[PDB]
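Okay, so here's the structure we're looking at.
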Number of protein chains: 2
Amino acid sequence: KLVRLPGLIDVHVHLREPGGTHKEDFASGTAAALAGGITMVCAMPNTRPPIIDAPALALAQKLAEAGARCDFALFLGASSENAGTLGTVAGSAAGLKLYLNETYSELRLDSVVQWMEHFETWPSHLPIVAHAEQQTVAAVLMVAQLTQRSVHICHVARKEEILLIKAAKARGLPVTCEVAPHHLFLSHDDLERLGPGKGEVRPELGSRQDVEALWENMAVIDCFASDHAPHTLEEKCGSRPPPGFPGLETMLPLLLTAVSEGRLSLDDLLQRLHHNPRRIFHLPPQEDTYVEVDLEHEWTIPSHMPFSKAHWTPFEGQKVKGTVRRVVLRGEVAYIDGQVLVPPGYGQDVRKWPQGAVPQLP
Amino acid sequence: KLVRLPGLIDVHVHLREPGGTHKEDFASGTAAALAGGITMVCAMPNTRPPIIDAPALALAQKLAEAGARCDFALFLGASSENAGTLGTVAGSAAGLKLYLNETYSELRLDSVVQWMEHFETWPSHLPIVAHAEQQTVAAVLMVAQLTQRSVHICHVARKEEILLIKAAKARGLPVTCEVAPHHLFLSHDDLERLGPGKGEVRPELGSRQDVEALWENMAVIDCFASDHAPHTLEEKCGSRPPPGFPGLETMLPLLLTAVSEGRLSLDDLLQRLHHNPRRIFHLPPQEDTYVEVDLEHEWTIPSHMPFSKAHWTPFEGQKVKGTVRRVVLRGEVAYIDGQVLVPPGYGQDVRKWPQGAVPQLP
Ligand SMILES: NC(=O)N[C@@H](CC(=O)O)C(=O)O
Ligand SMILES: NC(=O)N[C@@H](CC(=O)O)C(=O)O
Ligand SMILES: [Zn+2]
Ligand SMILES: [Zn+2]
Ligand SMILES: [Zn+2]
Ligand SMILES: [Zn+2]
Ligand SMILES: [Zn+2]
Ligand SMILES: [Zn+2]
């Protein structure tokens, strides 16, 4: 007896095209998405070249339209030079991404004044998401208040961060956040096994107390999102390991396991992988789209999942209960039992659909 | 023809007693204050032991009462363990100091939640000052808003910081700030001469653009304060140089030079070294107290000033115009032309004066 879920949405993925296609491309990363029960992804802009201007966005849009197997939206990235220049194309993007700490990106902003300039110039009705760790969460919240608008905090990983956001929500401030599976299911206790190269990720893995604080404060978490950040094993195990974990194929099985154990409800899961992504990013419905899962199947995560070109996973060896059996995307069978059955290019840019534009005053 | 000034107040000094008395003690640091035309100092809590609990404050109070030559108030320091424990003694302190970045202190707080706990537990009518650099300024401002109270930002040094504070003031937020003389009169252009050891200070010396932004935004600066941070030449030139500059004896001559050049007015100076310190920290008047300065005397700062045990200065070689000729403190001649004439112990804790308590609702 399968359970039918709506088309799930991952608002934080790195698909590496253009410029890092040995790590992943649109075709491989969206195959991984479908195998993970995800039918729509929002792709981050820290590619090579980065998606920080109109020509780069135009290129990325065409590469995605030609390679994507599921539907998508593309983020623009904030840079030290592009505030005030993105107005014509802003509404075609998922939103604007700010990189406010050291991570796998060349887009760090060097002054809070540059953050203010982005918050002041980016259209006020369109999403802004921030990579903002520890005190940076409080700093970007201040900038959002000074500019009188909302912000969404990416990959919250620490007790400190979730409690700050909790306090902000208690004061009625317009802040939402997302949490990635590695910060719910891995901790410092796993760094022995992972090693210092594989274990590199931003935000770094938290303590057991961080993990327990995120679960305890599930009500404060608006979305789950994988931060699928594929890098090859050679890169993760080499001298200058880039941070990040692949995660599209493992996210839903990990969370279904938690549902089966009573750690959160099916509704809690669907708010965080469907309804809240839709409403925060104004992402449109997908007609005739659903995911069928088998909640009874017990399996052990292997050393690599079938589709991501990362060809490794930090969840290797974890026992899960729950698997994706079938995905239907816009009336076509997209995935069955380990086989992706829609070709590269089946996926569409949801921001071009009439229902996918963000509403705005004239 | 001398000019009579009121008793000037430095709200940010390190007098090193207890525990670092080779760098400075109450007697030597307050002699330096008097020679710099300063009649009241607020001493920071990063001593050894640090002033982070009632017994340490009691000791420091007695050492100051016995050694100080000018009047004073003593800050308490926030620690990772003392939130909620300072209520009985809080009103006897200048205020509470938070160390939110790496600097010469063991008091760094490791989580914004600890900042929130201090803002929630410290009595709401009493001052809070923060060492908060770059984005940390925005972060502590957010914490202040969440807790619905004011904050004072220590040693603002960068264009980024002064513009953030400017934006906060434009939104009506209760924030004040101070700037130290080295961030108005030294820059990266001076690191060649100073060297990497002497030049170590927190916040670090800024660019010419940082310095010009502070001057351009003088209206945003509420106070000048020296951040007199004496360390010996051996320490500054050694393998692990501590950050900080001595500055009590040079602050007023540097600023008088700027007044003579029309860079700010005498009133601008007196707001920032007298009236605003009084009103932000609720520091009492000093009866029969004044400073006589000679605005015409041109001199070159030497390799060390007479009184601070630091026995060095980063302003060596700068030409100044303006000198302190006489200080009268509470009816006694305290300083004339290079000689301090009040003994250790003449100075008093202003928080014990009836007029020196911070007003509060019953
Ligand atoms: N999280 C990571 O460790 N890496 C991400 C970048 C990011 O989300 O900050 C990546 O693109 O590799
Ligand atoms: N500013 C510094 O560089 N040093 C100060 C500490 C401080 O004010 O942060 C000190 O106590 O030495
Ligand atoms: Zn990130
Ligand atoms: Zn995100
Ligand atoms: Zn990411
Ligand atoms: Zn400081
Ligand atoms: Zn200060
Ligand atoms: Zn200081």
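Residue numbering for chain A follows Swiss-Prot, covering 1460-1821 in order.
Structure method, as recorded: X-ray crystallography, 1.4 Å.
Cβ atoms here come from the backbone N, Cα and C positions, even for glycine.
As given in Swiss-Prot:
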type	residues	note
MUTAGEN	A:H1471 to A	No zinc-binding and no catalytic activity
MUTAGEN	A:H1471 to N	Abolishes dihydroorotase activity
BINDING	A:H1471, A:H1473, A:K1556, A:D1686	Zn(2+) 1 binding site
BINDING	A:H1471, A:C1613, A:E1637	Zn(2+) 2 binding site
MUTAGEN	A:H1473 to A	No zinc-binding and no catalytic activity
BINDING	A:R1475, A:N1505, A:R1661, A:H1690, A:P1702	(S)-dihydroorotate binding site
MUTAGEN	A:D1512 to N	No change in catalytic activity
BINDING	A:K1556, A:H1590, A:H1614	Zn(2+) 3 binding site
MUTAGEN	A:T1562 to A	Abolishes dihydroorotase activity
MUTAGEN	A:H1590 to A	Abolishes dihydroorotase activity
MUTAGEN	A:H1590 to N	No catalytic activity
MUTAGEN	A:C1613 to S	Reduces dihydroorotase activity
MUTAGEN	A:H1642 to N	11.5% of wild-type catalytic activity
MUTAGEN	A:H1690 to N	3% of wild-type catalytic activity
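Sequence features annotated in Swiss-Prot and their locations in the structure.
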residue : record                          : DSSP (3 states)
A:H1471 : mutagenesis position            : strand
A:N1505 : (S)-dihydroorotate binding site : coil
A:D1512 : mutagenesis position            : coil
A:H1590 : mutagenesis position            : strand
A:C1613 : mutagenesis position            : coil
A:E1637 : Zn(2+) 2 binding site           : strand
A:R1661 : (S)-dihydroorotate binding site : coil
Discussion item. If you pair up every Cα among A:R1475, A:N1505, A:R1661, A:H1690, A:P1702, the residues annotated as binding (S)-dihydroorotate, what's the maximum separation in angstrom, rounded to an integer?
Written reply: 17
Worksheet item: If you measure A:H1690 (mutagenesis position) to A:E1637 (Zn(2+) 2 binding site) at Cα, how many Å is it?
Response: 22
Fill in: Cα within 10 Å of A:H1642 (mutagenesis position) - qualifying recorded positions among A:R1475, A:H1590, A:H1614
A:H1614
Worksheet item: Which Cβ among the recorded positions (A:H1590, A:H1642, A:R1661, A:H1690) has the fewest C-beta neighbours inside 10 Å?
Response: A:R1661
Worksheet item: ligand 1 is in the model; which of the recorded positions A:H1471, A:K1556, A:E1637, A:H1642 have a C-beta less than 6 angstroms from one of its atoms?
Response: none
Response to the item:
binding-site residues A:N1505, A:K1556, A:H1614, A:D1686 vs A:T1562 (mutagenesis position), shortest C-alpha separation belongs to A:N1505
Item to complete: Give me the Cα-Cα distance between A:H1471 (mutagenesis position) and A:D1686 (Zn(2+) 1 binding site), rounded to a whole Å.
Response: 5
Worksheet item: Out of A:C1613, A:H1614, A:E1637, A:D1686, the recorded positions in the record, which is closest to A:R1475 ((S)-dihydroorotate binding site) when you go by Cα distance?
Response: A:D1686
Item to complete: Within the same chain, and leaving aside A:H1471, A:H1473, A:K1556, A:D1686, name every residue whose CB is within 8 angstroms of the centroid of the CB atoms belonging to the recorded Zn(2+) 1 site, in sequence order.
Response: A:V1472, A:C1501, A:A1502, A:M1503, A:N1505, A:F1534, A:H1590, A:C1613, A:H1614, A:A1684, A:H1687, A:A1688
Response to the item:
One should report the C-alpha separation between A:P1702 ((S)-dihydroorotate binding site) and A:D1686 (Zn(2+) 1 binding site), rounded to whole angstrom, as 11
Worksheet, complete the sentence: Hits among A:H1471, A:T1562, A:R1661, i.e. recorded positions with CB under 6 Å from ligand 4, come out as A:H1471
Practice prompt. Determine, from DSSP, whether A:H1642 (mutagenesis position) sits in helix, strand or coil.
Written response: helix
Discussion item. Under 8 Å between C-beta atoms and at least six apart in sequence, can you list the same-chain neighbours of A:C1613 (mutagenesis position), or say none if there are none?
Written reply: A:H1471, A:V1588, A:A1589, A:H1590, A:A1591, A:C1636, A:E1637, A:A1684, A:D1686
Worksheet item: Near ligand 5, which of the recorded positions A:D1512, A:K1556, A:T1562, A:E1637, A:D1686 have CB less than 6 Å from any of its atoms?
Response: A:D1686
